[PDB]
There are 2 protein chains.
Amino acid sequence: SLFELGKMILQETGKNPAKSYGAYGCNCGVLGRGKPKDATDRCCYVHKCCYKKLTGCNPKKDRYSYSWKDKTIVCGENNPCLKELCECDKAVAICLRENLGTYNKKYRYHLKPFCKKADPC
Amino acid sequence: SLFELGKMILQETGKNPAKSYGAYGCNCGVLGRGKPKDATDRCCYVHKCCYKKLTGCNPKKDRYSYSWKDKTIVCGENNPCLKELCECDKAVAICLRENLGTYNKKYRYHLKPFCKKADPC
Ligand SMILES: O=C(/C=C/c1ccc(O)c(O)c1)O[C@@H](C(=O)O)[C@@H](OC(=O)/C=C/c1ccc(O)c(O)c1)C(=O)O
């Protein structure tokens, strides 16, 4: 769920996940994908393609267990959907951290009509 | 869909919808409902209760047609769900404009633990 995803992003990036990634570029935040604006945005693009592959669970509401061991996100699920969902969320948290260096606040609150159509996943 | 909702909010309030309302108080944003902090937050509370009684369509993803006639949102659907959905979104956009006078930036990125449980819809 968003609770786990938000905590992962905080633990990896150190940033308030709502402030930094709740509305960034064409892919970080609500409703759909668009052609990514930069590497941070592309992380959220991959994350949304990751969610589309899920079958049998709801990525927004379904909770799962993970732990923070050796400063690493360690998913703690056997259920295939919950396990894949947790790895989707872990991957975007890591990707956002890796690309913090090119984060540009000018892409915060980017408007949808200014995004081109995204490619199929 | 959130596309139409965002456009209505922009047309009514003139404000960037994600900036002002993507994470405000306990109810504006993607964290469920909570006891509203002020009138703007109450608009979003009412909006989410409105979404909860929709049957037959997906409020986040289902796109619909409306018109901007004499600076009024005019819902242009007669399918019952899309019509109701359009009316939910129109009402929150108008409500948010009507309560700009007490909008308080201090409620941006309000932390969920400070929210109290919402009353039943
Ligand atoms: O539909 C929209 C906007 C939707 C939307 C917005 C914010 C949100 O947060 C959201 O969720 C949705 O805009 C589209 C529409 O008006 O029909 C359409 O606008 C235009 O073409 C405007 C062109 C133009 C304007 C000013 C000028 O000076 C000029 O020369 C040209 C387009 O941009 O594609």
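Chain B is numbered as in Swiss-Prot; shown residues: 17-137, in order.
Even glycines carry a Cβ here, placed using N, Cα and C.
Counting Cβ atoms from all protein chains shown, B:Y61 (mutagenesis position) has 23 others lying within 10 Å of its own Cβ. Secondary structure at B:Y61 (mutagenesis position), taken from DSSP and collapsed to helix, strand or coil, is helix. Listed in Swiss-Prot is the mutagenesis experiment B:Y61 to A, annotated as follows: No change in myotoxicity when injected into mice. No change in myoblast membrane permeabilizing activities. No change in bactericidal activity. Decrease in calcium-independent damaging activity against EYPC:DPPG liposomes. No change in calcium-independent damaging activity against EYPC:DMPA liposomes.
Quoted from Swiss-Prot, the note attached to the mutagenesis of B:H63 to Q states: No change in myotoxic activities. No change in myoblast membrane permeabilizing activities. No change in bactericidal activity. No change in calcium-independent membrane-damaging activities. Shows no hydrolytic activity. Residues near B:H63 (mutagenesis position) in space but far in sequence (CB under 8 A, at least 6 apart, same chain), listed by position: B:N43, B:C104, B:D105, B:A107, B:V108, B:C111.
Looking at Swiss-Prot, the entry for mutagenesis of B:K87 to A says: No change in myotoxicity when injected into mice. No change in myoblast membrane permeabilizing activities. No change in bactericidal activity. No change in calcium-independent damaging activity against EYPC:DPPG liposomes. Decrease in calcium-independent damaging activity against EYPC:DMPA liposomes. Packing around B:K87 (mutagenesis position) is summarised by its Cβ count: 7 other Cβ atoms lie within 10 angstroms of its Cβ, all protein chains included. When secondary structure is read from DSSP and collapsed to three states, B:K87 (mutagenesis position) falls in the coil class.
Counting only residues at least six positions away in the same chain, no Cβ atom sits under 8 Å from the Cβ of B:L127 (mutagenesis position). The note that Swiss-Prot attaches to the published mutagenesis B:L127 to A is: No change in myotoxicity when injected into mice. No change in myoblast membrane permeabilizing activities. Decrease in bactericidal activity. Important decrease in calcium-independent damaging activity against EYPC:DPPG liposomes. Important decrease in calcium-independent damaging activity against EYPC:DMPA liposomes.
Experimental mutagenesis is annotated in Swiss-Prot for B:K132 to A, with the remark: No change in myotoxicity when injected into mice. Important decrease in calcium-independent damaging activity against EYPC:DPPG liposomes. No change in calcium-independent damaging activity against EYPC:DMPA liposomes. In the three-state DSSP classification, B:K132 (mutagenesis position) falls within coil. Note on B:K132 (mutagenesis position): other Cβ atoms within 10 Å of its Cβ, all shown chains, come to 11.
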Residue pair B:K132 (mutagenesis position), B:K87 (mutagenesis position) - Cα distance, angstrom, rounded:
37
Report, in sequence order, every one of the mutagenesis positions (B:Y61, B:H63, B:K87, B:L127, B:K132) having a CB within less than 8 angstroms of a CB belonging to chain A; if no such residue exists, report 'none'.
none
What is the separation, in Å, between the Cα atoms of B:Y61 (mutagenesis position) and B:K87 (mutagenesis position)?
25
